[PDB]
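A.B. asks: Attaching a single structure in structure tokens format; questions to follow.
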Amino acid sequence: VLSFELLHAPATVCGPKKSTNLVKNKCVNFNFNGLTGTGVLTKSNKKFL
Amino acid sequence: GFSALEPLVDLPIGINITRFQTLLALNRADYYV
């Protein structure tokens, strides 16, 4: 038996969140890690952290 | 000197916290709050 409760608290257990192969140099609708927008993706040279 | 603090963890504990105490060790100019 699996029990589920809908309470206002930080959630950390849910599905695998299936992904899709990224497309570079083509205008696509991206959904990276919950963000969403329309644009073209390409390789950058930003020294991230 | 100036040194930024980078994040390490983000624990979704979600509990009420009001106190805070630092533990010590044993050995056989610190603790700035």
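So for chain B, numbering is Swiss-Prot's, and the shown residues are 219-246, 263-267, in order.
Determined by electron microscopy, 3.4 Å, according to the entry header.
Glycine is treated like the rest: Cβ placed from N, Cα and C.
Okay, these came from Swiss-Prot:
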MUTAGEN   B:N234 to Q  Increased resistance to neutralizing antibodies
VARIANT   B:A222 to V  In strain: 20A.EU1
A.B. asks: In whole Å, how far is B:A222 (variant position) from B:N234 (mutagenesis position) when you measure between their Cα atoms?
C.D. replies: 27
A.B. asks: I want to check the contact list for B:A222 (variant position): same chain, sequence separation of six or more, C-beta distance under 8 angstroms. What comes out?
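C.D. replies: Listed in sequence order: nothing, so none.
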A.B. asks: B:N234 (mutagenesis position) has how many other Cβ neighbours within 10 Å of its own Cβ?
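C.D. replies: Counting Cβ neighbours of B:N234 (mutagenesis position) within 10 Å gives 5.
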